[PDB]
Amino acid sequence: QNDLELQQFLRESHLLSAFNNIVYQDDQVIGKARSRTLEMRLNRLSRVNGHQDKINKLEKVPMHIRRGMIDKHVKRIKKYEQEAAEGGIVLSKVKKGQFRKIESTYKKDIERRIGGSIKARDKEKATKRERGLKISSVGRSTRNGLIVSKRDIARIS
Amino acid sequence: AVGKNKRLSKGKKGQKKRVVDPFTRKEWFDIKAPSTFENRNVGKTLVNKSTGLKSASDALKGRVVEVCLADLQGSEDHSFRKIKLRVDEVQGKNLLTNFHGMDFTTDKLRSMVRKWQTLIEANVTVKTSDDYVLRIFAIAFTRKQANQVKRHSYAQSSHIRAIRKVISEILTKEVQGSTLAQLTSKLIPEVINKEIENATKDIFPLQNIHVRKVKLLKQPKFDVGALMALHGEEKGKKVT
Amino acid sequence: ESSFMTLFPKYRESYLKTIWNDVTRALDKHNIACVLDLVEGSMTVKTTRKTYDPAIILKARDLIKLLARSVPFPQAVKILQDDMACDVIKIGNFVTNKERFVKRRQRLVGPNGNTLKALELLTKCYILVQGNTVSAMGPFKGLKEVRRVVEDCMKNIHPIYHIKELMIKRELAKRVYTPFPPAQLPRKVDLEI
Amino acid sequence: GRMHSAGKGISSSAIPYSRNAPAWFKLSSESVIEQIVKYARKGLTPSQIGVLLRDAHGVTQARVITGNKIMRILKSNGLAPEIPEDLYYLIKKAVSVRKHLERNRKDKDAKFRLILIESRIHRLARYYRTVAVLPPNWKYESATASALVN
RNA sequence: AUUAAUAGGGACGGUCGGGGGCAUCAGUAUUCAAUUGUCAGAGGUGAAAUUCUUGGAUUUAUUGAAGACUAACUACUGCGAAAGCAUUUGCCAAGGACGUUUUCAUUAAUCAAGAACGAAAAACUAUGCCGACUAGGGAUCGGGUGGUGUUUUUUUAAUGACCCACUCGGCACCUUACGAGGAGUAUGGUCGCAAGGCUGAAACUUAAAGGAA
């Protein structure tokens, strides 16, 4: 993990396959593999210390276009998951907000116009739900009811 | 160690002058199969000395040959089965074999194994009337009806244990009621597994039913009259 | 003459019924006839009277093996080529603790699939982890490497060690018991009794 | 409740609403009563008395047909047990398992099941002793119950 | 001389399971050996070496023993208190669920302490708001009830499979309703470090040998 280059090659394992269908080394790499993987490294290094909106702003796509893209994409993700789940193949796991990343998204570069996941649903889920206005401030509410301590019965007797 | 870089080992120190010409000294014997089969003629086999008539006879008594039931039985589908024939008599450029065992073939077993259904395996040890001791292995996979909608058809283990006991009963009553030619003629056209299917259709309908393997374990004292009878002694010609 | 048959499940039945025409035109380029049974759920390859590659009957057998193991059709015909063999690796019998076993399998696939994909690139193979069998395809030396790394992953060596090792190798190649239990402590009530 | 285990089952016999006789029953209370004491002289536990009388002779419940429950009919006839039937069956279970262990010294699961059964035996005996249907010095012990069965 | 809790026991009934115990039976491989062939190499690897081989290894054939394990079937699963459990046929007990117009009548729920059971080179990118909580939805395993036709068979033995409607109870998944420091730089301080006269060769301009040229 403290190594700097094995783990980099693990991270851009997918782009290299995608755009060279070896030359993992960053001084024989050529073409759109070189371009995209540089965009990768710069985003990671800046992500640890920049602010969330400016480190990943999305390009502008009108509404029906972007909704259409995400819909078609999610059907492709679920086809993949169904085919593996049937003919039982393990799949790497994803934090259940995020879109699973597959070889079609690495090729189409659809992450720049879709995003990691639907940010509105992310934020709205990660809020905590709002409690009521609270009233009876003398005892503890249990499954059985208000337990009212002897000391408090004394203090307001 | 062929090449020029390859160093000597203890290896090529004392060699042997190959002079003997083994495939001059050898001799060819024709073999032949019992009378329960169609294409009786098969095979020629070598004997490592000719100059032992009795020594040659000892080698050919020892032998075990095995052959595809297709070419043994006319039907040119290589019917995925093997007959081991054992040679236990000699007479004059003819070996008079006898039945020794049987097996399916691993590609046929892969050809039947399937995922959403269980297999049933019975393996009964029996005795024929000729005092041979047999071990017969029989296999059967459960099936879905001509009607179902559930996606998989598994047998509850009551049904499995009643099927295994039923298969055991049919096998042991049929082979104890056989003699060894009577067995072989039963085994050739696959009539046992119709008996199994017809007697197990009342439990949980099986599809794919077979007599997988037969292992011989015991033979009696050898029986020349019986064997030459099963196949079905001679003047010389007066060298002067 | 010779023929080999295998069986597939119904999801592959729909997929196969699409791709089948490319199979018969590829195998007839090699002169091998084939047939698909939706009635029983099988696939059969036969040689014909005009074929003459006795190895191709074994390779095409293995083609239908892969397609019913749900490897898609482009990777099937890569089995049909000459310097490629498939391989099934068993991983059922390496540990008992099932939690531990599932963790080790997922260690082989790894975050986003990275370790599997990086072995795929460094060994030119095509790996498919299923259940208890890791089915790979590739050139034979690739299969040597895969068997070593998957086996020691199911034993306790991290595949990331074997990936580092492969990368460097390639660079240099360029250069008392009782059964009766004790008594029971009595309750306060029964003590009062 | 459901201790010792993992199931939350509800599978009981539900008693019909009305506490009157069925409209088709035609026998007589003393006939049922003499039948019960006949079965007791045969030597059957009240559970079995009821299930015979439901199956064969067509009685719903003793308290429905006759005026009283079974074992008070028994006590009216001097047919009481020593120790009540659920305790008795429990003790039989525990000592039988104990014999099995003594045979098969390497049964961890049977050791565990013995511990659970005796736990029930202690609880039940405590309640029975509490209401005083058993003598207050009634002690379930290994050889005591073993010779009770022997 | 109460009711019989969608509280608890307990009995009975037909089952269900890769739960446990002792015993048995089988499977190919592997290791060892006997016997048989044929002839010079085998094994292993980035490449090799150690190693085994003309008292014949590897290889082929017939058999024998030996210890382990229980393939493919093997999951959208099953059983177990947890650790865990996988070929057969017995035997010994135990168990959940379901069925029940049986039986007892609050016998109870959670638990600090305490007791039973608990292989142990390991671990290494996972992560889900929860809650005493409302409706559901698809498949799944176990039992039960009705309907219904196909598979089935008919006086001697099993009268089991599938489809559908419900219905209890399970391991699950998909939806819903309400609710309580981090990163970096600077540093006339303290401690620790730290340099080079071509070497030999220093009291000696000091030979032979090198290192550079």
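For chain C, we keep the numbers from Swiss-Prot: what you see runs 38-212, 247-264, in order.
Even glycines carry a Cβ here, placed using N, Cα and C.
What Swiss-Prot says about the mutagenesis result for C:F45 to L is this: In temperature-sensitive mutant KRR1-18; grows normally at 25 degrees Celsius but fails to grow at 35 degrees Celsius; when associated with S-95 and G-207. A coil conformation is recorded for C:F45 (mutagenesis position) in the three-state DSSP classification, outside any helix or strand. Long-range Cβ proximity for C:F45 (mutagenesis position), meaning a same-chain Cβ under 8 A and a gap of 6 or more residues, is found for C:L53, C:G78, C:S79, C:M80, C:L104, C:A105.
C:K66 to N appears in Swiss-Prot as a mutagenesis experiment; the accompanying note says: In temperature-sensitive mutant KRR1-17; grows normally at 25 degrees Celsius but fails to grow at 35 degrees Celsius; when associated with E-20; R-162 and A-261. All protein chains considered, the CB of C:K66 (mutagenesis position) has 9 other CB atoms within 10 Å.
Sequence-distant contacts of C:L95 (mutagenesis position), defined by Cβ-Cβ distance under 8 angstroms and a gap of at least six in the same chain, do not exist. Listed in Swiss-Prot is the mutagenesis experiment C:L95 to S, annotated as follows: In temperature-sensitive mutant KRR1-18; grows normally at 25 degrees Celsius but fails to grow at 35 degrees Celsius; when associated with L-45 and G-207.
Per Swiss-Prot, domain 'KH' is recorded for C:122-192.
On its own chain, C:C162 (mutagenesis position) has C:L156, C:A173, C:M174, C:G175, C:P176, C:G179, C:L180, C:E182, C:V183 as residues at least 6 apart in sequence with a Cβ closer than 8 Å to its own Cβ. Quoting Swiss-Prot on the mutagenesis of C:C162 to R: In temperature-sensitive mutant KRR1-17; grows normally at 25 degrees Celsius but fails to grow at 35 degrees Celsius; when associated with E-20; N-66 and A-261.
For C:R207 (mutagenesis position), the same-chain residues that are 6 or more apart in sequence and have a Cβ closer than 8 Å to its Cβ are C:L159. Looking at Swiss-Prot, you'll find the mutagenesis C:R207 to G noted as follows: In temperature-sensitive mutant KRR1-18; grows normally at 25 degrees Celsius but fails to grow at 35 degrees Celsius; when associated with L-45 and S-95.
Annotation of the published mutagenesis C:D261 to A in Swiss-Prot: In temperature-sensitive mutant KRR1-17; grows normally at 25 degrees Celsius but fails to grow at 35 degrees Celsius; when associated with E-20; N-66 and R-162; the original residue is retained in the structure shown. The Cβ of C:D261 (mutagenesis position) lies under 8 Å from the Cβ of no residue that sits 6+ residues away along the same chain. Taken residue by residue with DSSP, C:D261 (mutagenesis position) is part of a helix.
Those mutagenesis positions from the list C:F45, C:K66, C:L95, C:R207 that have a Cβ under 8 Å from chain D Cβ atoms: none. Using a Cβ-Cβ cut-off of under 8 Å to chain A, none of the mutagenesis positions C:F45, C:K66, C:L95, C:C162, C:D261 qualifies. For the domain 'KH' (C:122-192), the DSSP-based tally of helix, strand and coil residues reads 40 helix, 17 strand, 14 coil.
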